[PDB]
Amino acid sequence: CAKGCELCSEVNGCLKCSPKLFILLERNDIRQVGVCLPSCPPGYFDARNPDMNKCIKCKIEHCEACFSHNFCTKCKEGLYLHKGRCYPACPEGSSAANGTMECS
Amino acid sequence: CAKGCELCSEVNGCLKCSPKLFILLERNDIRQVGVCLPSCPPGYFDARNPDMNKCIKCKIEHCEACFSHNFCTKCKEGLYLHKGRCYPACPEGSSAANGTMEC
Amino acid sequence: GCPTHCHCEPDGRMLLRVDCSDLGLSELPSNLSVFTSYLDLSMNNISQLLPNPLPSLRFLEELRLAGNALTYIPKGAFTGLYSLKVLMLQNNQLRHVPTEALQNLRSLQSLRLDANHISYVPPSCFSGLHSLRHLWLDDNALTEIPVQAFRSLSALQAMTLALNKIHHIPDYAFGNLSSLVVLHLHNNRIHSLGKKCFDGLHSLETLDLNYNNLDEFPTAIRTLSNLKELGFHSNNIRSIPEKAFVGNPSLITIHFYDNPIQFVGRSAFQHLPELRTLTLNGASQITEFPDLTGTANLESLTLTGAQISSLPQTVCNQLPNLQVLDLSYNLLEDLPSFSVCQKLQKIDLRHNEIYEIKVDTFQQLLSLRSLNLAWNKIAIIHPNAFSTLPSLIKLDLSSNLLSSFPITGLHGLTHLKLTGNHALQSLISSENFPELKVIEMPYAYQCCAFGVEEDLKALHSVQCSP
Amino acid sequence: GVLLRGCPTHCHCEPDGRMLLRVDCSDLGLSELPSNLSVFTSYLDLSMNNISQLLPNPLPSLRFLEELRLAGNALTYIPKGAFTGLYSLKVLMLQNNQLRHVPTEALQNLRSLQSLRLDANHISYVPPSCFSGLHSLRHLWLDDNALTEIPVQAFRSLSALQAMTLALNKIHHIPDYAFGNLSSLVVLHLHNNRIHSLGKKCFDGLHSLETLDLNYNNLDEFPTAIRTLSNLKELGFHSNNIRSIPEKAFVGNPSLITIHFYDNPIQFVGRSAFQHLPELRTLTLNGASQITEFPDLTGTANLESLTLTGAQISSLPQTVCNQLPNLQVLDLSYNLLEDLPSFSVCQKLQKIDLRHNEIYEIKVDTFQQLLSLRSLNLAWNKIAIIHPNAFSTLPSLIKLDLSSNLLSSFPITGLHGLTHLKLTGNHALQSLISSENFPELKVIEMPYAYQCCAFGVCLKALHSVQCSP
Ligand SMILES: *[C@@H]1O[C@H](CO)[C@@H](O[C@@H]2O[C@H](CO)[C@@H](O)[C@H](O)[C@H]2NC(C)=O)[C@H](O)[C@H]1NC(C)=O
Ligand SMILES: *[C@@H]1O[C@H](CO)[C@@H](O[C@@H]2O[C@H](CO)[C@@H](O)[C@H](O)[C@H]2NC(C)=O)[C@H](O)[C@H]1NC(C)=O
Ligand SMILES: *[C@@H]1O[C@H](CO)[C@@H](O[C@@H]2O[C@H](CO)[C@@H](O)[C@H](O)[C@H]2NC(C)=O)[C@H](O)[C@H]1NC(C)=O
Ligand SMILES: *[C@@H]1O[C@H](CO)[C@@H](O)[C@H](O)[C@H]1NC(C)=O
Ligand SMILES: *[C@@H]1O[C@H](CO)[C@@H](O)[C@H](O)[C@H]1NC(C)=O
């Protein structure tokens, strides 16, 4: 079949990856193709289940890399990172921006 | 409106008949037209309900007029009429045909 | 010799058939020629019949008098007509059967008195009607059954007493009517009947008790040994007793829906080899599967809304020829083999408590079309469970806590339903599944695997839903 | 080519925030690293390169390294000073290897490290404070490993942490204060474990915790330890073995938004259990056989979807919708409802499912002023009478299911323009109906075929109409 892929089909690409690879589903317009990477490309976060390891697009506005849904990890440069989610302001609880923009 | 009809529409014919008339629905291919009779023409039987009076097609084998479903009233001439249902033979219980075919 | 404004035509040679319907008459004409074997007077606003009527028509075989406003009929109005085979008097305003007018018409076969305002049937006003086999007393104001008037009708074969106000049937009420084949009593108010109220009619084949006020099962049914078709739906019965229909083998159709049934004895439907369909919804008190000894010709069996915990392992020995099985809304956990129940086309076991589907649980069902196991707790399905089902096209496994999925068999169904199975994260391809047109998937990314201001065109191929 | 590093062979490389050089030496089927790796390297990807030792001669001295990748490389242990020279390392990746335990020292003192990946190994032991001196660590991955207990002591040295996952392991117990020092923690994932027991104070530490994953585990009873988590936003404990949710279960957790307890063999829920969660969106409860009364939702008006099915609810309060504006979906199927309230206050309702109940009548005010209502299902009920103006004020209504009921008639007032109508099972329903009154109809099911027929069935750009006896 393919690379790091234990079950393929030309129509859909790979369907099941190696015991410890992530499946990346690529939306090449009206069609869907799956691949098997060891880390998910920028914009996606790694998701592990017993049955399937999925790369998941990180639906957080103005974010770059992420730990999961609803928790961002390296926010957009130009925006501040306070406890997962990103803000222009940010606490003022015990934080505020200093040298690098990582809302202490 | 029409005759004995209390609700019509050119698309569907009559939809509601007079208080004590039967509605007859005629299948003129892809369409259904309703009329209002006091008795149902040969092939149909009179059915009275509180909500609606319909003439009902009598799906009984080789029969002309009928009292209802599963009970024929004047079976086809050439076949015997024994107690509702019509057959070629017929009892032999206390019947058999004489002059006219009325077992 | 035919009246004015009426249309007319010959009979079996000579004799003349007359249609003088809705001309809005006031009275008949005497212009009526003799040789009349058919007279249709209908909707013609006739009051009296009459100061100067016309018997003397010894050839009349059929007279119609529908839609003409009458209240009573002269005792000698029909005297001269000896050849009368059918009389029609429906849709008038008789407040009672003509006290005499109708007695002795030895040729009369069919008599219509429906859609009037009659509330009283004079004792044997039907006397000497030895050829009458069809009586219509529909849409009237009766309050009791004319037992005595009926006693003179051993000729009768078909009778309707529907849409009245009868509320009781006393013993032997239809007692001498032994030629009667069809009795219709629907849309009355019968709340009570005797232990032996249908003891007379030996020949009766169908019995309509629908749309009435019965509180208990009609046990009087037991003597009806040749009954073929029974209805007592839309009543108020609360249960069906054990060995209810023992007295009626060769029964074919039974109808008791719209009835607040709670329990049915498991014996009740024994020994009816002629029954085809059985349906039982909302029977909360039913705890075990009905015994169906001597009734193997069931084509359809539905029993829902009960507490059935388990099926016998040999359930399908009395169920060949079965085509649909519906045991939805029960407490089934463990399932039998169902293989012996061939000719099965639909199976509905939804909203139950099944946890496992084995290899043999549906094997060798070559006619199976639809299988629904939705809203269950099915965790394990043997991979080859559906391997031998050529006809399978619809499958509902929604809401079931599955984690995997069998691709052997079912290699070309058309309806697939899997939503509610959260652990079902596995992916699937379009090949394996031609003919699929409707799908529902636990997760959208799986749906995607199937593709999912001027002109525009729909080009509908296939569906899916997250 | 005014400035071009300075990068090893067969590897791809590109500049960073000026000068500093990003290196990709992934899957080359390498054996060990090369030397001559230039400095100014701020990114080094070594992955899938089948390396055993790290190394006889490794390479620190790369004080500009911002991110090291070592995934897919068959390792077992790491030299105690392998990362010493890397002063600016902010993220280290060591997933998909074969460590059977965390490097006892090798990871200690890395003051710049923010993200540590140790998932997809075979580790079953975490040496006491192998995380010592990591005051900048905020993301820890210990997924898909063979842990059996919480590394309490090692976590005690992680007051910096913000996000941690211990998923796909074998943890079966959480002792009190197990995560006691992790007060900066926001996200905790414990799914796909084997937690059968936990203490009353097993979550007393993390004051900052916002989401908590207890899914796919073996809990037999409700986690009451949740009570102290006053900043919880998102809770999951689905796919467990819980049998009930106690009264005032989520009292300690206002500002909760999403709760997930499906695939749980639930039987009873306390009527108070869901009080005072103004921020909750959805509530769903299936197969709760023992529930007899409608849940109290005081201080929780922002529900958008509410479903409660498979219970013994005999009747609703006359004031249900005073706690339920903003509701959009209501599913109360499979209950014992006979009498219904007014629903008028429950505006913004778009779909209603009250099938398989024991409703006998639909009064005038039972659905008044529901301007957003689209689909209404009253199938498998015992509805005999419908008030003529019951559906009068329903502008958006397009789907109506009245199947299996006790109808004889029907209101034609209002609703003269739906698209789905279902009336089969209504035997007394013998009346006829016309195409006029009902444009836009495309799907119908009729008690009797002759009625279907009145709609033709035995541009045109819409399609053909349906009907069924
Ligand atoms: C409708 O029936 C009434 C009977 O109620 C007819 O009334 C009679 O009409 C004649 C004239 O045609 C009068 O001489 C009688 O005195 C009326 N009798 C009664 C009792 O009213 C009436 O003619 C009929 N009308 C139509 C249009 O058919
Ligand atoms: C009821 O049925 C008829 C009355 O309609 C009676 O049958 C009569 O029987 C005698 C001999 O037994 C015949 O000679 C008569 O011709 C029959 N009359 C008719 C009209 O058929 C029968 O006896 C009655 N049964 C009972 C029990 O009274
Ligand atoms: C790695 O080895 C190379 C050898 O090429 C060193 O790079 C340069 O090598 C050329 C000859 O090929 C010399 O003329 C330059 O003077 C070298 N440059 C430098 C900066 O020394 C390179 O330095 C070596 N790097 C390391 C880290 O050992
Ligand atoms: C590592 O991979 C190489 C080929 O890339 C292979 O020849 C070698 O055997 C592998 N190592 C082991 C332990 O087999
Ligand atoms: C957490 O552990 C650190 C060790 O680095 C210690 O200094 C600190 O006091 C601990 N925090 C709490 C709340 O105990």
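Chain C uses Swiss-Prot numbers throughout; the residues present, in order, are 33-484, 530-543.
This entry, so its header tells us, was determined using X-ray crystallography, 3.2 Å.
Yeah, the Cβs are placed from backbone N, Cα and C, and that goes for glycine too.
Swiss-Prot lists C:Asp146 to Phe among its mutagenesis entries, and the accompanying note reads: Abolishes activation of Wnt signaling. Neighbour count (other Cβ atoms within 10 Å of the Cβ, all protein chains): 25 for C:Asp146 (mutagenesis position). C:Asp146 (mutagenesis position) falls outside any helix or strand according to DSSP and counts as coil.
Under a cutoff of 8 A between CB atoms, and with a sequence separation of 6+ in the same chain, the neighbours of C:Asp170 (mutagenesis position) are C:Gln122, C:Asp146, C:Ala147, C:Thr192, C:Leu193, C:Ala194, C:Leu195. What Swiss-Prot notes for the published mutagenesis of C:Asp170 to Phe is this: Abolishes activation of Wnt signaling.
According to Swiss-Prot, the mutagenesis experiment C:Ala190 to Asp carries the following note: Abolishes activation of Wnt signaling. Taken residue by residue with DSSP, C:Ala190 (mutagenesis position) is part of a strand.
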Between C:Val484 and C:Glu530 the model skips 45 residues. Roughly how many angstrom lie between the two CA atoms, to the nearest whole number?
23
List the same-chain residues at least 6 positions away in sequence whose Cβ sits under 8 Å from the Cβ of C:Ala190 (mutagenesis position), in sequence order, or say none.
C:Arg165, C:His166, C:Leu167, C:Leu212, C:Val213, C:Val214
